[PDB]
There are 4 protein chains.
Amino acid sequence: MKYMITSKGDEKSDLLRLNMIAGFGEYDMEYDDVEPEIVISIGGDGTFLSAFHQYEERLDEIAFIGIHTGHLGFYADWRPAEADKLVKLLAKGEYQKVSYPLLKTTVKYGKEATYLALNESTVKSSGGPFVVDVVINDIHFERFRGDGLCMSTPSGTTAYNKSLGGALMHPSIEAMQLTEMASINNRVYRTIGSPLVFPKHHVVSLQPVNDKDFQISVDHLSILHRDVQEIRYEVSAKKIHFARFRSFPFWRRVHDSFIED
Amino acid sequence: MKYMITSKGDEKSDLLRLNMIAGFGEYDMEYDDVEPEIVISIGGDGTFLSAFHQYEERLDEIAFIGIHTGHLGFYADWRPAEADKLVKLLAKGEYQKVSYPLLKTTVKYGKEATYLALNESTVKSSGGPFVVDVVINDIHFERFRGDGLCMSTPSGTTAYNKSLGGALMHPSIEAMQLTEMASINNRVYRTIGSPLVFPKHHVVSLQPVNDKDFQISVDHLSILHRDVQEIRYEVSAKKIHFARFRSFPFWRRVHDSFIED
Amino acid sequence: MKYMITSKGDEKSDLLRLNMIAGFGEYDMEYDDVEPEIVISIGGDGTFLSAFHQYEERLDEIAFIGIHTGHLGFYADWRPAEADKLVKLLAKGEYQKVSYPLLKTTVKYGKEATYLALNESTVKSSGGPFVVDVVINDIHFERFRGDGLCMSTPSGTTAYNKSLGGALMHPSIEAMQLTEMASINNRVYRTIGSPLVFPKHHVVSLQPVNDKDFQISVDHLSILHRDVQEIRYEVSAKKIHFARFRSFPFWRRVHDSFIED
Amino acid sequence: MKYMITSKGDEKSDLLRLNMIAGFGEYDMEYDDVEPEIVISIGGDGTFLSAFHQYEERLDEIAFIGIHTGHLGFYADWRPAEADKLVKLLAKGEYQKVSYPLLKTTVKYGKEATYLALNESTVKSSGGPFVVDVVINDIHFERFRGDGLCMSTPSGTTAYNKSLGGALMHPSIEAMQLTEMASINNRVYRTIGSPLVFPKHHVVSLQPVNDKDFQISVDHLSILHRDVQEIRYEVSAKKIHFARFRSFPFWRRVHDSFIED
Ligand SMILES: CN(CC#Cc1nc2c(N)ncnc2n1[C@@H]1O[C@H](CO)[C@@H](O)[C@H]1OP(=O)(O)O)C[C@H]1O[C@@H](n2cnc3c(N)ncnc32)[C@H](O)[C@@H]1O
Ligand SMILES: CN(CC#Cc1nc2c(N)ncnc2n1[C@@H]1O[C@H](CO)[C@@H](O)[C@H]1OP(=O)(O)O)C[C@H]1O[C@@H](n2cnc3c(N)ncnc32)[C@H](O)[C@@H]1O
Ligand SMILES: CN(CC#Cc1nc2c(N)ncnc2n1[C@@H]1O[C@H](CO)[C@@H](O)[C@H]1OP(=O)(O)O)C[C@H]1O[C@@H](n2cnc3c(N)ncnc32)[C@H](O)[C@@H]1O
Ligand SMILES: CN(CC#Cc1nc2c(N)ncnc2n1[C@@H]1O[C@H](CO)[C@@H](O)[C@H]1OP(=O)(O)O)C[C@H]1O[C@@H](n2cnc3c(N)ncnc32)[C@H](O)[C@@H]1O
């Protein structure tokens, strides 16, 4: 099939990439970085996040593989030594695919712009204080004042979501999780405090009250949006598909990353 | 159909119960507290929890209704004024049923005993320090030392789980959530810290290392178990069925209970 | 004595200010906004913070008073109705003074710039990731990666510090408190997690490792510093002096602000 | 001077104890376990806590030393290899003493009983729910419902207090810190949430409202008190005196214990 390989850029990743292409060369495998069916990421989770967004418009025609040259990642969870063993099983085929849920973000102006996130999407204070109205399925849930909010995919719960006190969710759960960044809670302002886990079809809407500029981030892409009036969060109908070749369970990936490998 | 009504016991609850039975008397409705199809709880969530466990062996043949005489509850979410309106719609039928997931607990000795929880099941220090090995789908995940652990149903996440830093989960999500009670984390002991959200079929096993006595609780039932060697947690295959007669969404119930009614 | 009055600017604050000046006019009191001995703030804590920094170079020659026209504040803790009673006791004299500790921030370049904070001073990510080395009395304590850090005065612990999980400290304690903003903790990065309470003479130093630009804030003043190599935190030798005229204890101020007035 | 040595009891601690007594034998040093001036603890912090309470009635006539045979402790912070070097400097004298603050607990019945804590004193649910009124300097601050409360000395903030979210306090600060154990916070019940740091002379009083039985703990001593009506917490006037022979600063002890030795 068509394949391509992206690299962190350092000497170790570029050289493992050149060795896999060489191993791939002796097969019915064509390197193609326009319409690949297999996207291999060599580096870290950030390298994988770049690879995902590089091909977010062909998600249903692509299986992703992550190779970590540094420490173990959650998307780059195969080490370099098995790359030669990886070439072989990628060549024949015959491998199950694993699908993780994604988060859809809709940003409306006064036109709109949608985005797709693998880790999380965050909304932040543009310069002055951050006050937004939180609306859940068209019901006003709370008026939030603080540093910002974070809406996380299941696989993203080990990322920014974990640092904000969120729960770690197994990626087979089609859900999204909202966490607060340093909220005020006094006699004037009241927020729920706890992280909120939303299922499919539930729409969380963030609406400004005073300022209308915000720092909106989607994974590592962070741009300041102007003249916004709504940020809609929703479990996407699209999924990211991983090529699977042996059992590396999620809770084991959590154990190795946070307890001790 | 067969029905029965349980009461908190105070003057207000006993009298609303006697008025609903009177309203029920003028219908094709027989009061029966052995094999009811409709179980009405008058009082609070605790009164409802008692009503659930009173009939946990006929869960698939029962629809539950909760009436709160005091503050708003999450299971007792209809106020007394609509009880007369409640009698009518219960009499004809024609009402959708709502199903919430339950948590199954298995306790093994050296025989075994299983239990069913609507809120949560907790395991606690029997007197000396609490040390248990946490095993997820037969993999050793961590060695926990602290005050105890709490495994919560979705509808239970607003109860004890919320006080322990857990996330609030919408009850349509078939899952269970584990939270820590005051764990030690130093160079010797290491725990994940974050709450963990597990899907169906995932089995969390708690295994003792030193002492084998524990305070195990299931909802308000808390008994000390002796000579245990395993506590297994798992999303139950059974569900609790609620009689539904109008839209009182979960996130609104959360708003009214924690933000301001 | 010399006095001056600052106002939030709205109609209510400007008019209470004009009435106190009128009441002050019938006394041996001269309005002077260059070298006052009494600085009255009318509005909120933010109005008081502006009044403090407006006169931070004459702290030992000034007693501060706060009047809240809106909700109760921690520095603006007298309501408008007692302003006429306030005029009288300010005129005669004979009132004890209360002193709260301040936080000193030193920012070095490659010259230096020092600052004085009543609430807190925070250091934040300038655009890229935030990584700093934390040094306590010239010992390397930890390498922090996250959103930022917050060093709070005692009276500031109810402000930003409280939202970040810090402890509330009685202002008679000459100390400063450091809290983390969303830190990463995995096999690579390790931070203490808990808030740290430092006494007098203890110097906490923040040193960059990669980027050298930071968003440094001091109370509501937030400016981006360039080419920094050290941010030093230390309990200041200066104190803010409040004019006291009746007992409004701190823990009562906490109760009224966060429990219910 | 008079001295004595206590041991964890295992083979390693008993044998290091017998070697120090031998080294002590060749000096103007008399082993005396009734009125020692030097109390050496060999084992861990728990062994040291037992040694402190064994002599809490002669605190002002005793200097304490801790030797850790296992991992590094906060009171047992010298390793066995320097015990022979420890014998010499203990023999001559000429060493500064370090003093840490203690926490005084008063428990009243309907007579009273006072206690002294080096780490913390906790109050817990006796069997039924835990509800107490929190009173600060004779003002009603809050009505707490939850698992319990913990009042910690400065040196105790790295113990149970740290697991409950409290701040780490340098032991030169004469203070005490209160933290909550899993409190309920809804429209009915309201607690401050944040840890509270109290100075000298401040009296925190816990008063029951419904049940009057409680599990009160002081360090590792935990006994159930009956017919109580008040638990008073206060920074003690007594201090524990440590024999100091080189610089092992507190924040370094924190670094080595929680970051990495
Ligand atoms: C440049 N990164 C790429 C990546 C990744 C990333 N994704 C995940 C994930 N899904 N589960 C766990 N670990 C993850 N990683 C690691 O996390 C660190 C920060 O990159 C790195 O070790 C990553 O690892 P690797 O790239 O060094 O191999 C942007 C991301 O950073 C997250 N993020 C931002 N701010 C904070 C913060 N304050 N605290 C914690 N996380 C934060 C956020 O989610 C964003 O998408
Ligand atoms: C006697 N109760 C019955 C009930 C209920 C209960 N269930 C829920 C729920 N699912 N979502 C939210 N609120 C809930 N409620 C309320 O919670 C308080 C404590 O009953 C009361 O107001 C309840 O309300 P109502 O009875 O006064 O109307 C035992 C339960 O207490 C929980 N629990 C135990 N210890 C703690 C603690 N330390 N912190 C918080 N919750 C705790 C635990 O889950 C247990 O099953
Ligand atoms: C514009 N403010 C002025 C003030 C004041 C301020 N100081 C204090 C204080 N010492 N103890 C308690 N309450 C305080 N207040 C209130 O706090 C809210 C935010 O102003 C307002 O109600 C204040 O009240 P009043 O102005 O509406 O009357 C900047 C400050 O905001 C703090 N701050 C910034 N970001 C956050 C955040 N994410 N969460 C919580 N606090 C934050 C920070 O400390 C900064 O100095
Ligand atoms: C039997 N212990 C003796 C000791 C000591 C103790 N004191 C301190 C301290 N001041 N600073 C930091 N570390 C400390 N240690 C360690 O802490 C662990 C638990 O002993 C052990 O490693 C201790 O170490 P060492 O004995 O193995 O060498 C009772 C104490 O346990 C604390 N405690 C109780 N319950 C919990 C909990 N749920 N979480 C955390 N701490 C708890 C409480 O404070 C009590 O006085």
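Numbering, chain C: per Swiss-Prot, residues 1-110, 114-264 in sequence.
When the header is checked for method, it gives X-ray crystallography, 2.3 Å.
Cβ from N, Cα, C; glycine included.
Taken from Swiss-Prot, the feature active site, proton acceptor covers C:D45, and the record attributes it to experimental evidence. Less than 8 angstroms from the CB of C:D45 (mutagenesis position) sit C:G66, C:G73, C:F74, C:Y75, C:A76, C:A162, each of them six or more residues away in the same chain.
The secondary structure of C:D45 (mutagenesis position), as reduced to three states from DSSP, is helical. Residues annotated as NAD(+) binding site in Swiss-Prot: C:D45, C:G46, C:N122, C:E123, C:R148, C:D150, C:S158, C:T161, C:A162, C:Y163, C:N164, C:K165, C:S166, C:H223.
C:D45 to N appears in Swiss-Prot as a mutagenesis experiment; the accompanying note says: Only minor changes in the structure and a 10-fold decrease in the kinase activity.
A coil conformation is recorded for C:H223 (mutagenesis position) in the three-state DSSP classification, outside any helix or strand. Non-local neighbourhood of C:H223 (mutagenesis position): C:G46, C:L49, C:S50, each in the same chain, at least six residues away, with C-beta under 8 Å from its C-beta. According to Swiss-Prot, the experimentally introduced change C:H223 to E is described as follows: Twice less active than the wild-type. Its activity toward DTA is increased 2-fold.
Residue environment of C:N122 (NAD(+) binding site) contains 27 other Cβ atoms, counted within 10 Å of its Cβ in all protein chains. Neighbour density for C:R148 (NAD(+) binding site): within 10 A of its CB lie 21 other CB atoms from the protein chains shown. Listed in sequence order, the recorded positions among C:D45, C:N122, C:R148, C:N164, C:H223 whose CB lies under 6 angstroms from an atom of ligand 2 come out as none at all. Among the record's NAD(+) binders, C:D45, C:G46, C:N122, C:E123, C:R148, C:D150, C:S158, C:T161, C:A162, C:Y163, C:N164, C:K165, C:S166, C:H223, no two C-alpha atoms are more than 31 Å apart, and one pair sits at exactly that spread. Fewest other C-beta atoms within 10 Å: among the binding-site residues C:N164, C:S166, that description fits C:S166. Using a CB-CB cutoff of under 8 Å against chain A, the binding-site residues that qualify from C:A162, C:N164, C:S166 are C:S166. For the gap of 3 residues left open between C:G110 and C:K114, the distance from one Cα atom to the other is 7 Å. In this view, C:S158 (NAD(+) binding site) is surrounded by 23 other Cβ atoms within 10 Å of its Cβ, with every protein chain counted.
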